[PDB]
Every structure is written in structure tokens, then in C-alpha cells.
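Everything below concerns the one structure shown next.
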Amino acid sequence: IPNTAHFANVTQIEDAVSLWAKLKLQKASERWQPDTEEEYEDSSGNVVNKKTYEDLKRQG
Amino acid sequence: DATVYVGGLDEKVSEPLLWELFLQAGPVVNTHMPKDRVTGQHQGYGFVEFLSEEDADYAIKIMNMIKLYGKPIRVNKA
Amino acid sequence: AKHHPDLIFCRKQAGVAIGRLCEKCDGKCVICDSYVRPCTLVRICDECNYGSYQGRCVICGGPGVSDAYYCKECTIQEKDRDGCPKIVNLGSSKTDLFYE
Amino acid sequence: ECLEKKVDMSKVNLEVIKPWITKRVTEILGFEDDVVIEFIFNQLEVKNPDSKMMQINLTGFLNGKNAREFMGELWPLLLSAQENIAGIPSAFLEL
Amino acid sequence: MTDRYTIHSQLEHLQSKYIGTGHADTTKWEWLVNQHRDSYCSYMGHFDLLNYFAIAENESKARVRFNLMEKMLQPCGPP
Amino acid sequence: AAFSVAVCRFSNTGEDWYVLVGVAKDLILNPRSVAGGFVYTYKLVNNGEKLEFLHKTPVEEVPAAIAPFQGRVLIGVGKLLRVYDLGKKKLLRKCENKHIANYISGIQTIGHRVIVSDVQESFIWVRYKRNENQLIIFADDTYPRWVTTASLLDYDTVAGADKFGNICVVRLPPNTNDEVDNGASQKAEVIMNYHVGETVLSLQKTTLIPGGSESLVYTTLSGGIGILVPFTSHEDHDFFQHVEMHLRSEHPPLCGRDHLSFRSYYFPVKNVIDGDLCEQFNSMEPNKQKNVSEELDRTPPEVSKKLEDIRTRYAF
Amino acid sequence: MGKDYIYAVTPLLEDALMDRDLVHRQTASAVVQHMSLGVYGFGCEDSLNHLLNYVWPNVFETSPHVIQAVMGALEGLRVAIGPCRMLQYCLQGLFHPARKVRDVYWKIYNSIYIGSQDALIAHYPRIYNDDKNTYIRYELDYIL
Amino acid sequence: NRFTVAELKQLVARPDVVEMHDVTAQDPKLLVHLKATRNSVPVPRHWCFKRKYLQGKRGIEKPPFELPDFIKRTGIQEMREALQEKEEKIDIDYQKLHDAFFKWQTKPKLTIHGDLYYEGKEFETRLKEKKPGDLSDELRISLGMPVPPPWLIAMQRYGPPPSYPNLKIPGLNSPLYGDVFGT
Amino acid sequence: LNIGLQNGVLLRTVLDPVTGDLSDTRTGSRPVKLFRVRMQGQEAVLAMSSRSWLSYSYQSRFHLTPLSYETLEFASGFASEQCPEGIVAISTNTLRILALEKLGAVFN
Amino acid sequence: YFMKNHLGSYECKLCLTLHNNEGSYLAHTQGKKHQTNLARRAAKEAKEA
RNA sequence: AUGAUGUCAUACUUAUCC
């Protein structure tokens, strides 16, 4: 369990796991989770993810 | 190794150019550079506590290249 | 004030009686106790100025000649919008001096 | 205690409470005085008197034991006079 | 009915006469209720703040003023 | 209930301008209780003559901020600042930021950075990394203010309104590093603060007359229009400050209040001159105007011409 | 006229307010007071904040003249800086059950409270609501 | 009736500001919310001390005060010292003092709004964090190198420092002008 | 005393035995003509240019706003039963009898 | 340890206290044993006896 | 190496006062 500035006064190990889970890089990690530019009709039909568009570009 | 002993210095040097000086290598967490009270001047030898030991062993390797006032600086483990 | 720390003010309701200052305490402020920057006049209470209590000094309590005023430093600090600062009590001042 | 219920002297008489208060003052203070009768007259002069203020005025007047019983006897007679539709205590119906 | 509690005076000192100043032994709920009462009085006093508060809600100005006057007494409950 | 609207184009699409409007669902006007939000998209067909509903992407929080930023749309729903892109079925959120204090009330996007305005907290400067799609806040303010509207005066200076009837202008320090990775390290100093006395909700720095100088024209909720003009000369600013100091002693307000206390209601005054108090020199007494002109070592028509020159330079 | 010289006196007050002996802190504090009333409204507040830093530790003492001095000081600083910054120094001290910090910070907070009670409204922070009581004022969260 | 410090730190979102005396308050949630504000200032350190914040500097006899350059460049200090030596007048100039007060005016070093006065506040002259690759002038003088600092020649052989792993220093992996030889 | 030039600028001076203060503004690409009118019971000036500005003092403060209409070549004050306070303005091959009812010193 | 003040007084550097007169600093020689408290600084300056 | 209390001088403030 890596320590932190909020977990300095922690004594029990049960609270430290929850503190490391909540501290876990806040809640982000989403820079390009939609950019895919699906041609199809290019107006209202292009629901795809980043990995799905990457697999569609690698396949065709 | 977290601490080092540093000999052969000139009193115009103080705790600050040691701070700045050894953090050039790696940060000095705890600095000790005696001020002598009686004649109000420094003998020029130092003790340095680091974050952990790796800092200080690299410090043994690199560390004795410093030259304070044209003159040689002793750094060894402690 | 700085001369008498045990003195207590009246702090009564403000009336229409304009305050006055004695000839020995002329120019001195009531709250700030300074000599420069007069900005607002001193108003006395209704019970504090009645009969023989009219025309008396607020700080000195003697025969008032000129009208007293408040300091501008006390006016900007909102220390002049309080009650009537008439000196009611008189302790540790002009008591042993009468014996000598 | 007994001095927590709100009462009103406007719905009760005053001439019927003078002999019981005089007997209570003669039993407490021993003799008959003019300051205690005046204090009892001033305590009942208001239309909405204060039981705690009267107890403090008569709570220490004696010694601090007979005055509490006097206040408890005067509060119950006033309560019986104000609860009745006539406005008299129970000691005035028989005589 | 011995109460032995006559909060009368001592030596012409203290004797709080203002409202909303507070003391060192002031509780948290009493200070929060005093701050809420001061905020309600500042909302009722300022005309622009009352207008900005009534423009957002669908209520009128006098109804919001009566609601703020009715909610001044016992805003929290436990002091 | 709609609260935000924006009309721009997408980088993934062509030259078709889309009108995105964020709305809320079951919004309580008391306990700020909200059930959900939505964002409808329009086509703006017939060269902006008819709108066609393309898609309506829902949201968990009520959106109160919609602004274009480098071909994408920045959507602020509550305390979550998200960068959404144009999609065929719904607005795909490419980024997200949850570093807001209470709720994002306004968003002004610079060409490089982004300035979001909170509800009870002052506006903060945030840099958006294009490489990793991560928005990082690199600057913040030291004093909280209930901001209602704001406008970017420069690349580092931003002026924002207050809900308490004040106006403030914050400028970033030149040593602030935008490339980074009590709340924030770098703080922004407030260079100008003035209590206007009226609730301002619209600020725009532009030229009211062709040939003149641009001024900070501001609106009010009480049906008033004002303008703030910067001083071009230090001697003219000192002359205006001396004229205001003479007028505060010679012509007091009729409501018994102090001019400095009225200007310092919410925030202390910093580099602000009230021209309305200086305009009373022509309406005051002629002997008092002559005394003020003798204290200013000029004439009362000279002071009137000096007051009218700034109005002719900055206004209609 | 102190709108200029404030700067000149500022570092020296730093040296004086940093205490050699109590009279330094006292008198220097009085200087901060009269300066603070004098400069009001002219936009110099920044350096006055800096000086307020060094003023702030002196809050604690039993010596009558230095405590009343400091009181006058923080009052003038109240009007000059504006209440918001004051209160932001006076928040945490309220709470303290220790028979000292609460006495004092509540004395201060009262001094800040009586005057400018009207302008304090905005600056009370957000305080979460507990079981029996609702401590959030939702009026400020009404959004058009 | 009073919660512990661990329960107050686990419930607070910012537990790096909680103290040991905050548990003895009447409302720890409001105190923890007010202490974690954006532009808030902490209380002084004399809340628990018994020296009244002015009795700790007993034996410290440093310089009482230092005049600025705008007053020292007017010649009034030397004239005042000559007058004090004669007592134990000058009439140098009248426009030079106005020039030193208006044109030759130096802005003093102010402080931040949160920069409160500490107890000592003279022995902790801390300044940012002059790290690896950036040094002061004089120590250059002791080093005596004309315009890499020469132990970054040995930062070639022995390797990049464990202490500052992110390091780049000129000429090695960092492809430098003036003082600053590494970033 | 107001004086209009052939360019889009005019310069005024006070009425005195000697010439005192002066003021000027860009009224332009049109010859600035001067016409006297009666506005709100006071003597006002009516300019004839690309924009028709009407100068009038308001509580020891001048106030001149342009007209929200077309430009005219000549203008003169009018007073009748149907138009108590109006201005007869001559346009390009057309005559128009107009009147300024609402205070045109502020933004219309 | 004897140091002169700027007002005609003495101040002890080792005792870190003030001296009202010349006899006050001359009576903090046998007393004010700050010399015995310098043994920690002498041991920190030199580890050997 | 602070702090503790206590006999005992010494400076300082209160525009302190005949």
C-alpha cells in the first residue's frame, strides 16, 4: 500500500486499502474515448469508441 | 549511507550553498553544517541525511567532485 | 482612554444636544483622544445634558466653552456612530491629587 | 415547582387575600409589620404578577424556608380563585 | 420555590446587550442559527439581492419576504 | 429547462454550423435538486433559417456551460467539465475534469487555455493538453466570489462580475507556468475591484463609436448601462483621483453614505474612479466648484472640458 | 498621502514587527492601524496583506497594551483589506475547545462581526448538513 | 460525544489539514470545510504557546533596522551621523530629496496575502527549491568556471542521479545558456 | 458660438469679447451645417450632415445624439396646432415634417 | 559573552538576557552558567574529548 | 536545551496626575 499525504495518520490496514482505492488517480483517464469520425452516413450514425475505431481502421 | 561527512571548506560557504550544492546531485533532506559560537566561524565539515540510502550511495559515487573555494571537498558514508 | 483606562463611558441614546469641551480639554478627541483631523461633531445624551448637566465637557466634565468634535480616524472606523460617550465614572484620577 | 403556572390577578379578588397573607406574615415574621403588608399589596397590584419575583422578594425576606411555603400557599389560593367562575378562594365560600 | 439563580449583575461588567456578537462558550448550532438569521436579514435588507433571489424562483417578492420572515424564528431547532 | 446554448462547427464535420443547447430535467428551484440533463443538437439548415433536431444526448448533471474549444465542444454539467465531440448517435465525451469546487456556472475558452467560472468560487485558469486529452488547472484565485458573468480582457487578464453588485478584474502573473501536471499552487492576483452597486450580468469590451477607444461596457439587472474606460495618462489619472477626493469632501451623497464605503461594499477599491461622482461638479455650487478648481489649479470650464474629453474619447 | 510611502515603511515594519521586544510589536502595530485607516480605498491592499502576515502571530498575549494595540490593528486592517480576508484568517480558530484560541479568535470574530455584518454573508463557507439540521443555504444555489 | 481523529480524517476529503485540537471543537465538519478552503489563512501558532508571541527573542541582538537605497543615496544618514558625533546644519539639497522620493523610488519587497508572520521568521529564509542543473552566481565564483558545471562531467560516467530521476543536464541527454545547465 | 466647416468636423467657441476655450469632434464626409431649433422649451442646435445630430444641454451638461432617420440637406423649426414642437427638415427632392417627442439623448 | 547595546547598556550573548547596569552583566559571570551548556556544542563540533 | 514558580533590581507604557 503506497502512502500519501492523506493516509499519513492511518493505523489500520483495512482503511488504507479504501484510501488507496479512492486516491487511485481521482477519476479521469479519458482523453480520446470517442474520437473515431465514423463515415457511414456522417450525420447522426457514428456511435463507436477509441478502440473500436482503431480496430475498424486496422481491419479496413 | 543516508548521511555523508564533508571536509575541507571555507567559512564563506554556509548551509545554503551546501543545500544548493549537494541537491545539484540529489536533495539534502537534513542539512547539518556547524556554526561555532565562540569565535563565530565555521571549521568546514558537514553531515547530510537523505530520503533513503540509494540517494546516498550514488552520492558516494558521484559526490566527491565538489570543489569549495578552489579547494577539495571530502564526502564519505556515515 | 490612554490616560484613564478604568473610566467608563455613558453610551446612552443620542439626542439633539450638541456636545462641548472645556478650556483645559480643548481640541482633544473623545474616542481617539487625538488633536488632529476633526470630522464629526459630538452629540450628547438627553439625560446627560439637563439643567446643571448642560454646557459641561464630555471628557473633562468641567465648564465647557467650545464645542467638542470627534476624530476623523474614529469617524472612518465607525467609532463615532456609537452612544453618547459622557464620562460618568471617575476612578483613580483627581482623587489623591485633591489631598495634596 | 409551584411557581411555574401562569396566573392573573385581574380575575381574582384582593380583599379576601389580605387575612391569609396577614396570618402567614404573622406566622413567619412573628409580629405584624408595615413593610411586608406593603410588599404583599405591591405584589398583587399588577394584573399579571410574577411568582418568581415575589418568591425572591419573600424567598429571602424570612430565612428561605417559610417564604417558600408562603409562596406555595399564595399561588394555590390564587389558582383556586382564578379557576373558579366567581373569583373567590375556597376559604370564602364557607364564610 | 428556591431557585438560587439571580442573573442580575456583579461589578458593571460584561452584560451582553447586542444581538449576534457571540461569546467564547458559544455552541456551533447557536452560531449557525445566528449566521442564518443574519443572512436572512441581509437578504431582506438588500433590494438587489432580494430581486436576484425572486427573479430565479417563480414566487413573488412579498411572498418570498413573508417566507423569509416566517423562517427566521427557529431555523434549525436544536441550539 | 434550458440553461446554455452555443452555435459553432465541428472539426470532424464540414462547414455545417451546429447549435447545441443543454437542458435540464426536473430541476428544483429551492434545494437545487436535479434529476438529469440533456443536450439537444440542431442542424441550422437553409443557412441558419431552420433548425432540425439531429440528436439529444442525455447527461447525469444539469449542463450550464457550452463553448467551442479547438473544433470540439466543452460541456460543463455541474462540477464535471467534459470535452465532448460530435457523434452520429450522441455527443461522445473525449475528456472529463472533476476538479470543480461546487458547480461550473460559466466557461470562457481562450485559444490555448480554458477559464471556467464557478458558482460561489472565483474563476480558475485551466490548460487543456491536446496530446493526452487531460485538462489541468494551472491557476486559481485567493478570494471567492459569486461570479455571474465574465469576459476575457487579454491572454492573462480576465474581468468577472459579482452577484453582490460588484465588478472585479483578475490578472495572471507573468511567472505563471501554464505547462504543469490552499487548493492550487499558482494564484491569480486581483488587479481591479469596484462595487458597482447593481447586479451585472453582461460584460463586453468593444468600441461603442467608430474612431474612439474601446471600453469595458457593462450591463445591469436594474435596467442600467455602464462603461469602464482605462486611463491613458498617469497625470490624468492623478488629476481624476484628486478631483474625486475633492468631490467626496465637497459634495456628499444625499443618502448619508460614504462614497468609499459604497465602493468598498464587497471588495476594497483598487484602481477605480467613479465618473458619476465627478460629473456632479457641473451640478454642484459655483463657489464650491471654484474652490475645487483652485485646489486643482485650473478653471471650472477647464475641469468640465477635461471631464467631457474622456467621455468624447470613450463613449458616444 | 500615505498611498505612496506605505511601500517604504513596509519592510521596516517587517523588521520591527518581527519582535526584538514587545514594544516593537505594539508600536509597529499601531503604525499598521493608522496606515490602514489612512490608505483606505486606494488599491494598495496587497502589501497590507503581506504586513498582516507578520501582524498575525502577535494575537496571543496577556499584556493589556499589546493586546488592545493588536485589536486596533486588526480593526483597521479589517476596514482596509475587507472582511473576507480577515474571516479567512479567523475561521479555524473559532472551533478550538482549548481555553485560549477560542477566547481570542471569538473576540476577533466579534470585532469583525459587529461592523460590516451586512457584507459577511457571501463569505461564510459551505458547511454540510447533519441529521437533525440543514446547514446548506440553498438560496444561493438557485440558477436561472 | 466527540469523534476520534482517525474518523474525522477518514470522513474529510482533505485530511492533510486536520490537527489534534480540532476534535475538541463543537462542529468538526464545518471547521474541516473552512480549513480546506481555496484562499483561506490558518490561525497563528501562539494559540497553544505560553510566550505571548513576543518573549522568545530575548538574547537575539541583530540589526535594529536597515534604510533603503533611496534614503541612503541622499546623504542624510552621513549628515545625521556627523551631527550626532558633534552633539556627543548640513543643507545639502532640496530637489535631490524630491528626486529620490519620486523618480528614484524603489518598490519594496511585499508579501503574499497568506504570508503570515511566523515566530522567528528570520532563520528559515527558504526559497522555492534550487534543484539539479540550476545554481547561484557566487558558488559559481568559488567553483571558478568561465561561462557544464564540471561535476556534470562525472554525471556522464556514474549515471543519472537516483534522487532526481527525471533529470536532464546539458550536453548529455539535454541538448543551455547563462547559469542554468540542467532542467 | 458654434461654427461648422466644409469637412466632417466643427469647432465651437464661447461667447465673450475675446475667444476663449475651444472644442471639436468628428461629425463625417459631409459639410456640417448649423440650424437653430427649439427643443423642450430651450434653444437647441440641429446639424445637417450624414448624421443629423441635435445638441442640447441637460443640467449644465451638453448632450448631442444623432437622428435615427435619413440624412437631410436643410432643417428648420416648426410650431403648429398638430405639431406643437417639431422640425421641418428638407430632404433630397422631398419635404418631411418631423418631431422629436421622446428624449433622444439616450440610446433608443 | 559581554556585548554593548545602543542605549548605554550591556547584553549577554551566552545567557541571551538583558543587563540593566554594568554590575548586572558583571554578576552573570559566576551565575548564568551558560558556559556549562556549551558542552553540547563542543561535542557537536568535535566528537573527541 | 526551552518552560515552571518564586525573592530581587532595571527599563518601558498609559499625552496618568498637584
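The residues of chain C that appear here are 2-101 by Swiss-Prot count, in order.
Quick check of the header: electron microscopy, 7.8 Å.
Quick reminder: no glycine exception, Cβ is built from N, Cα and C everywhere.
Annotated Zn(2+) 1 binding site per Swiss-Prot: C:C11, C:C46, C:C49, C:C85, in sequence order, evidence recorded as experimental evidence. The Cβ of C:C11 (Zn(2+) 1 binding site) has C:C46, C:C49, C:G84, C:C85, C:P86, C:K87, C:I88, C:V89 as same-chain neighbours under 8 Å, each 6 or more residues away in sequence.
Annotation note: C:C61 (Zn(2+) 2 binding site) sits in a coil segment as assigned by DSSP. Per Swiss-Prot, the feature Zn(2+) 2 binding site maps to C:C23, C:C26, C:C58, C:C61; the stated evidence is experimental evidence.
Annotation comment: Swiss-Prot describes C:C30, C:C33, C:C72, C:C75 as Zn(2+) 3 binding site, evidence class experimental evidence. When other Cβ atoms within 10 Å of the Cβ of C:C33 (Zn(2+) 3 binding site) are tallied across all protein chains shown, the result is 22. Secondary structure at C:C33 (Zn(2+) 3 binding site), as computed by DSSP, is coil.
According to Swiss-Prot, the experimentally introduced change C:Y36 to E, S or A is described as follows: Alters the structure of the presumed branchpoint (BP) adenosine binding pocket within the splicing factor SF3B complex which may lead to decreased binding affinity and thus affect pre-mRNA splicing. If you draw a 10 Å sphere around the CB of C:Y36 (mutagenesis position), it holds 11 other CB atoms from the protein chains shown.
As a published mutagenesis entry, C:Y36 to C appears in Swiss-Prot alongside the note: No apparent effect on cell growth, localization of SF3B1 protein or formation of nuclear speckles. Alters the structure of the presumed branchpoint (BP) adenosine binding pocket within the splicing factor SF3B complex which may lead to decreased binding affinity and thus affect pre-mRNA splicing.
On a Cα basis, C:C26 (Zn(2+) 2 binding site) lies 14 Å away from C:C33 (Zn(2+) 3 binding site). In sequence order, C:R12, C:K13, C:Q14, C:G16, C:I45, C:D47, C:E48, C:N50, C:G84, C:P86, C:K87 are the residues of the same chain, not among C:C11, C:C46, C:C49, C:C85, whose CB sits within 8 A of the CB centroid for the Zn(2+) 1 site. Take the binding-site residues C:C58, C:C61: by the count of other Cβ atoms within 10 Å of each Cβ, the lowest one is C:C61. Taking the centre of the Cβ atoms of C:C23, C:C26, C:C58, C:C61 as the Zn(2+) 2 site, the nearby residues of that chain (Cβ within 8 Å, site residues left out) are C:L22, C:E24, C:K25, C:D27, C:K29, C:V59, C:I60, C:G62, C:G63, C:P64, C:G65. The local packing around C:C49 (Zn(2+) 1 binding site), expressed as other Cβ atoms within 10 Å of its Cβ over all shown chains, amounts to 21. Cα spacing between C:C75 (Zn(2+) 3 binding site) and C:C58 (Zn(2+) 2 binding site): 19 Å, rounded to the nearest whole number.
Cβ atoms within 8 Å of the centroid of the Cβ atoms of C:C30, C:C33, C:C72, C:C75 (the Zn(2+) 3 site) belong to the same-chain residues C:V31, C:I32, C:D34, C:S35, C:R38, C:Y71, C:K73, C:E74, C:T76, C:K80, C:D81, site residues excluded. Between the alpha carbons (Cα) of C:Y36 (mutagenesis position) and C:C61 (Zn(2+) 2 binding site) lies a span of roughly 15 Å. With an 8 Å limit on C-beta distances, none of the binding-site residues from C:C30, C:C46, C:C49, C:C61, C:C72 reaches chain B.
Cα spacing between C:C72 (Zn(2+) 3 binding site) and C:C58 (Zn(2+) 2 binding site): 16 Å, rounded to the nearest whole number. The least crowded of the binding-site residues C:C23, C:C85, judged by other CB atoms within 10 A of its own CB, is C:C23.
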